[PDB]
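The next block holds one structure in the form of structure tokens; read it before the comments.
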Amino acid sequence: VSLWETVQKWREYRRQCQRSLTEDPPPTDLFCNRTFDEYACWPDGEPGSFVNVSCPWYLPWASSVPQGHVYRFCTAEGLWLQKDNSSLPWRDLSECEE
Amino acid sequence: XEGXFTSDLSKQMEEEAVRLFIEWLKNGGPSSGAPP
């Protein structure tokens, strides 16, 4: 365990997300927008479906949750599901917990 | 913190720092402008 090592792996994960965000081809006209939320990298979402991404590989316990995914939901309006009083969209990260 | 001064202390402490860093990330910390 090392805080510097985890921060560097997080910087690397962020960098790989920024590569995808800029380089992946555009999607239909309606989709939830790809984004990095500081915890996980999200692709463009299909309206009306859950969106899965693997637990982020910089987590120190990533190897204890090798099959874990984290989830968002992309509404039929093409907006990530989000409560009015939350500054972050809805996310289920229970499969990535220590 | 009784019984805390162990050889394991310095590592137990880095481990909590990494845990807090991850919690901060889950809160959007690096880019958040929210009041403290």
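Throughout, chain A uses Swiss-Prot numbering, with the displayed residues spanning 30-56, 58-128 in order.
Just so you know, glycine gets a Cβ as well, placed from its N, Cα and C.
Over in Swiss-Prot, the protein carries these features:
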| type | residues | note |
| --- | --- | --- |
| MUTAGEN | A:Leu32 to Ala | No effect on stimulation of cAMP accumulation and on GLP-1 binding |
| MUTAGEN | A:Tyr88 to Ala | Abolishes stimulation of cAMP accumulation in response to GLP-1 |
| MUTAGEN | A:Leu89 to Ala | Abolishes stimulation of cAMP accumulation in response to GLP-1 |
| MUTAGEN | A:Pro90 to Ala | Strongly decreased stimulation of cAMP accumulation in response to GLP-1 |
| MUTAGEN | A:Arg121 to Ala | Strongly decreased stimulation of cAMP accumulation in response to GLP-1 |
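A map of Swiss-Prot features onto the structure.
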residue	record	CB count, 10 Å
A:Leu32	mutagenesis position	17
A:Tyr88	mutagenesis position	20
A:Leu89	mutagenesis position	23
A:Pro90	mutagenesis position	18
A:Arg121	mutagenesis position	20
- What is the interatomic distance between the Cα atoms of A:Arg121 (mutagenesis position) and A:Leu32 (mutagenesis position), given in whole Å? 25
- Note on the structure: Rounding to whole Å, the Cα atoms of A:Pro90 (mutagenesis position) and A:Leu32 (mutagenesis position) are apart by 10
- A:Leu89 (mutagenesis position) to A:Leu32 (mutagenesis position): how many Å between their Cα atoms? 11
